[PDB]
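Sharing a structure below in structure tokens format, with a few things to ask.
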Amino acid sequence: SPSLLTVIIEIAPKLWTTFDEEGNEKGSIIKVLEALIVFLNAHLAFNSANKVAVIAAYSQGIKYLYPXXXXXXXXXXXXXXXXXXXXXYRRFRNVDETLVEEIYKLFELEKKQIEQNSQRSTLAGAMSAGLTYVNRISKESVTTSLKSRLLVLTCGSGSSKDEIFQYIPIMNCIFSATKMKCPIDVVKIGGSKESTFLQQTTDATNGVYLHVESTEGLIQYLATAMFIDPXXXXXXXXXXXXXXXXXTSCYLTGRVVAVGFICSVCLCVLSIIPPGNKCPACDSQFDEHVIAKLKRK
Amino acid sequence: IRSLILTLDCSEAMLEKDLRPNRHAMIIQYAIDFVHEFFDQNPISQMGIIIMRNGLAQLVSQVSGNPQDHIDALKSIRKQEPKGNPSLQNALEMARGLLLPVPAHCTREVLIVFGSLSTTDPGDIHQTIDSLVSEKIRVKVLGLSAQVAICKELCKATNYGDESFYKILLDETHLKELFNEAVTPXXXXXXXXXXXXXXXXXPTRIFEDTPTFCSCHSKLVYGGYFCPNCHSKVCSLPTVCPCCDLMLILXXXXXXXXXXXXXXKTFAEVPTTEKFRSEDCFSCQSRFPXXXXXXXXXXXXXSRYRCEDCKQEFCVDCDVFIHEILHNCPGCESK
Amino acid sequence: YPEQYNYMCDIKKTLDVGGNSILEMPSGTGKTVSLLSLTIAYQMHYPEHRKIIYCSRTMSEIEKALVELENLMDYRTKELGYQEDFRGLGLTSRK
Amino acid sequence: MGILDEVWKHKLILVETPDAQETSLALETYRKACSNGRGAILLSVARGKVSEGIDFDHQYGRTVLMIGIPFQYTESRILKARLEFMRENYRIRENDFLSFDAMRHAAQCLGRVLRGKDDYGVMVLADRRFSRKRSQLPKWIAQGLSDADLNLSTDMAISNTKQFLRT
Ligand SMILES: [Zn+2]
Ligand SMILES: [Zn+2]
Ligand SMILES: [Zn+2]
Ligand SMILES: [Zn+2]
């Protein structure tokens, strides 16, 4: 059965700096993209008629690393690579050429203004464009259904790659990903840090989470996820346990909470202790009887 | 949040051959699908199924948040023949008896699937209408074929004097559409009053099952939710903890909240001859001309969709897809 | 409504010229036309010249003409705010 | 009698000797029966008392049934006296007394169906002889009764669908 693989690559210069400062050079992103290339050729050699899709998410915006985008731009040539001399599978070498060309374009786009545009996380657009991509190509490939699963190579770096501005769209992408029945296999490349919303992503989409601190082996995690992803899940899978969270957090204060209130048919998140004067998240008259019962308990 | 009371007509008039094979089986099946979609888009909502049979109102599914009870309750109706006559007054009185314990901060909805053209009520139904409007209960009636004036006065009276809720169904597809319309909430203009609720727990998941445990049924489990207040390990649902009465919500409340918060911004259709940009889609990749009915008059025109919050191009299938699920437009995440 | 407005023009031209007219009105939408056309036709001349001599066949039509005439009084007293010499005498059964 | 036992609950009959209180209780019984979601058949005579004229509501008969065409009692000395008198006057002998009077009596039933454009209705006239006379809003289609059952079954939904569409 043909299996589709949508791998999202978080391209951020802060990840390059963190991987080239803490502990000297633990391997640049190019090596991770080469091992990722070996993993992609492994997926293409797993079964015939298997399709791949590599999507990039630069700090200044997302850009497809392959999905026949350069061919569509040229429709409206090699980079002298040693992997082209390695032969075998013309489609694979063409994918490699598209990868290195788009990466060189990402090099041409970098400047000080891109550094000034490094305060958010372009992962929500890549996940939404990924689910919409697998849905569009799933409708286009109606003959013989596809085994569609999305792998997210989350590159957790500095600046503000994890904030409250990105948690909501990610939750929309894991609810919609839950409705699409496509697991989200998240590989957390970066330092020793874990995001609770990514644990909600893997535990909500029935996927796997591979926390990768520092760099270590690449095709290690790439392979351990690689055998899980395209299979019809005959096993019980082996993700990183300990991902049990409350799945909620107070936005008006900034602390994880045990109990809470509904905003006021606004249904937001707020803490027990705040007084409640005009549901502190939006202006709407607070019930005096309910606060009269609250100040007593 | 919501408390819907599904009142299905189960009388002799349902034995007629309008739908295939009859109205009763299709209303039961589409009612099961309505339970599925309703509990899929409303996790912490409540349902209660009452039937109108033998001139009486019979509660077949108590007010609860577990869909399986409603599924079985709907499976038991198709194994019997709908006899008798419908009783709107008894069904509305029992619906009142089921919606009175509901707190005022939760909406009270009554969805009536009315297939017959006549009802058999004991007392005056207008007094029951006055009681429904007094205690604020929204009533929506899906009638079959011809209209009934009582349904007009009921749907109009129970919606601030506005008439747009007595929906007439003419086919199975229309009934499906109305069912779908009852999934989505109705943010009406309201009458401006106070609102808030307090105390909502968030559980810790227990995977232990070597000795098993259960504080709501005292039976074997494979793991269960944990109450952060009474510290009980009960069956897992994001609804109320039955040991100290507080919610056990998680990312589901956030899910339905964001679904109720979706603006669903329709992208503006701009021809390629006016946008002066190449055929592109930002969620996928579209080099396909949308318009080509005529020769060069339509083929060289096409249609490019535009998100103006980021000035981006999209094709139609992706506008429909992001309107169905996902947050609108990936371009609004890049600044 | 324009359809009834045509009958208003017909009632006007027949009241200003002809001595008798056979006007066919649509059922259910022609009762309130002549009631206002006659009053306005009396106001354009001078307030008290000709008077309405409405003739029906039953008493229900008489009551309907009375309540609709009250709708004319309220209609002319709620748009101008000036009180005039009211009309309307209900000649019904002796019993 | 299944119509009285299933859909109409009770039937309304105008006595051949009409009474004021009986007709009033029959009309109030009609309004209350239609305001309780019951309905009732009103067996009346076009030549009888109370020609009605109060509608503009769903409390009146949405569907009106006519048993053939109206007829005037013949074989009377008065009809022969006025017959020969009008024969000497306007020479409209044996032609207008069976179409003009019946046309008025049928129009008294047609006027009850029309009650504003916001409301709808249907009036079934039997007999082909109705084609020999005119009618208000001359837009009529001639077909069977069994087909008119399904046709009215569709009209009871089209009339309910076009309202909010034309508004
Ligand atoms: Zn609020
Ligand atoms: Zn508890
Ligand atoms: Zn697209
Ligand atoms: Zn946008």
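Numbers in chain C come straight from Swiss-Prot, and the residues shown are 18-112, in order.
Header lists the method as electron microscopy, 4.7 Å.
Cβ atoms are placed via backbone N, Cα and C, with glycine included.
Annotations per Swiss-Prot:
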type    : residues                                               : note
BINDING : C:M42, C:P43, C:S44, C:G45, C:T46, C:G47, C:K48, C:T49 : ATP binding site
MUTAGEN : C:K48 to R or A                                        : Loss of ATPase and DNA helicase activities but not ssDNA-binding or ATP-binding, impaired removal of pyrimidine dimers. Loss of RNA:DNA helicase. Extremely UV-sensitive
MUTAGEN : C:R111 to H                                            : Intermediate level of UV-sensitivity
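I'm curious about the neighbourhood of these features; can you describe it?
Listed in sequence order, C:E85, C:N88 are the same-chain residues at least 6 apart in sequence whose CB falls under 8 Å from the CB of C:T49 (ATP binding site).
A 10 Å cutoff on Cβ-Cβ distances gives C:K48 (mutagenesis position) a total of 14 other Cβ atoms nearby, all chains included. Taken residue by residue with DSSP, C:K48 (mutagenesis position) is part of neither helix nor strand, so it is coil.
In this structure, C:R111 (mutagenesis position) belongs to neither helix nor strand by DSSP; it is coil. In this chain, none of the residues that are 6 or more apart from C:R111 (mutagenesis position) has a CB less than 8 Å from its CB.
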Could you state the CA-to-CA distance between C:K48 (mutagenesis position) and C:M42 (ATP binding site) to the nearest Å?
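One finds 8 Å between the Cα atoms of these residues.
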With a CB cutoff of 8 A to chain D, go through the recorded positions C:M42, C:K48, C:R111 and name the hits, or write none.
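The answer is none, since no candidate qualifies.
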